[PDB]
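Written out below as structure tokens is the structure these notes cover.
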Amino acid sequence: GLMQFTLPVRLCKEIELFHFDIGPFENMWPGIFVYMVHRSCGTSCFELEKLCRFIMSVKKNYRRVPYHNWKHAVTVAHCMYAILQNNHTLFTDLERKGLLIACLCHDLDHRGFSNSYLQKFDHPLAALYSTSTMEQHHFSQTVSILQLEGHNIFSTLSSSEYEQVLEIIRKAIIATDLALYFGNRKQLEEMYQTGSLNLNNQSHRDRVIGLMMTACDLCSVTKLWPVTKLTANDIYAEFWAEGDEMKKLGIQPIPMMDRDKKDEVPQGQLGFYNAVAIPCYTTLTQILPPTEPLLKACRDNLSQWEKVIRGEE
Ligand SMILES: CN(C)c1nc(CC[C@H]2CCN(c3ccccn3)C2)nc2ccc(Cl)cc12
Ligand SMILES: [Mg+2]
Ligand SMILES: [Zn+2]
């Protein structure tokens, strides 16, 4: 009740900034998350014992893969925390509750392989869920953990409020399928530019939350350059293992998954920043002006990849 979480001074200040890195001490990550829920949502949002039990079962259901691991989950939740704290009055009580949970759960039980690889392997999940294959699995694992004894963090919500928060979570998790982002951002671009964007329209709020989810999921491109560059190593460790598995199925992988083509990483990152990252944070900054530091840090990192190519690093 009167039991606040407090962080050391450096973390207490820097956790408020978009570019915060949660650090290599895994045992501090639960406390960092609870800290963020208490300031973002309130100390009354969740029963501490249930929230702590939920966080630890979530952790246990992330795998020891190079990138789509527990550290990614907490990192994506912190980017959402920073967006929510910079946009105090724009979000509902239920949205504040739902979105940090959605971010912590958005990659539950990821194996380090894309939807394409599951479909080419003919994995059972690809027959259960024909599109957004891993994202439907991540939502299925979130409902499983919510239903374990002593893990219903939403127990005090009415039936209809409980259904609404699980619907915010389902949409926020599905929206992390990058295949869905391209069309979502185009519609948001048209809506903002013809002045039709309306934050009282539920279907429009859903689009804006979807874009927030892409922005938080891609937030490694918005860190300080040494964090961005070292994270890229983990991202490629997975891509290249997937390429190896494609080659075992007798399929030449695309170049971003082929370790024989490491030399092309700098130009590949360039395309990604130009086609995905910069557009994402540009549209987000137009809808939510106080998120501009994400766009600025992305532009800084695009310019670092240009330097890599020019042989200045
Ligand atoms: C979101 N996710 C799919 C991401 N995909 C890529 C790959 C771009 C790829 C486009 C081309 N590609 C190549 C091509 C040849 C050799 C090497 N790479 C990289 N880079 C990312 C970086 C940061 C984050 Cl946070 C997410 C991603
Ligand atoms: Mg994912
Ligand atoms: Zn993710």
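Since chain A takes its numbers from Swiss-Prot, the residues it shows come out as 724-1036.
The way this entry was determined, per its header, is X-ray crystallography, 1.9 Å.
Cβ coordinates are placed from backbone N, Cα and C, and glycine is handled just like the others.
Counted within 10 Å of its Cβ, the other Cβ atoms near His791 (active site, proton donor) come to 23, all protein chains included. Swiss-Prot lists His791 with the feature active site, proton donor.
What Swiss-Prot records for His791, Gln992 is 3',5'-cyclic GMP binding site. In the three-state DSSP reading, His791 (active site, proton donor) counts as coil.
The divalent metal cation 1 binding site feature in Swiss-Prot is assigned to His795, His829, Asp830, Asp940; the stated evidence is experimental evidence. According to DSSP, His829 (divalent metal cation 1 binding site) sits in a coil region rather than a helix or strand.
One mutagenesis experiment catalogued in Swiss-Prot, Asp830 to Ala, is accompanied by this note: Loss of activity and of zinc binding. In the structure as shown, the Cβ atom of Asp830 (mutagenesis position) sits within 10 Å of 25 other Cβ atoms.
Quoted from Swiss-Prot, the note attached to the mutagenesis of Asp830 to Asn states: Reduces activity 1000-fold.
Under the heading divalent metal cation 2 binding site, Swiss-Prot lists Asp830.
Listed in sequence order, the residues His791, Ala796, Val799, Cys826, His833, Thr899 complete the 8 Å Cβ shell around the divalent metal cation 1 site centroid, once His795, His829, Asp830, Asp940 themselves are left out. Taking CA atoms as the reference points, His829 (divalent metal cation 1 binding site) and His791 (active site, proton donor) are 10 Å apart. In this structure, the C-alpha atom of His795 (divalent metal cation 1 binding site) lies 8 angstrom from that of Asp830 (mutagenesis position). By the rule that a residue counts when its Cβ sits under 6 Å from some atom of ligand 3, the recorded positions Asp830, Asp940, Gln992 yield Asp830, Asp940. Between the C-alpha atoms of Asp940 (divalent metal cation 1 binding site) and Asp830 (mutagenesis position), the distance comes to 10 Å.
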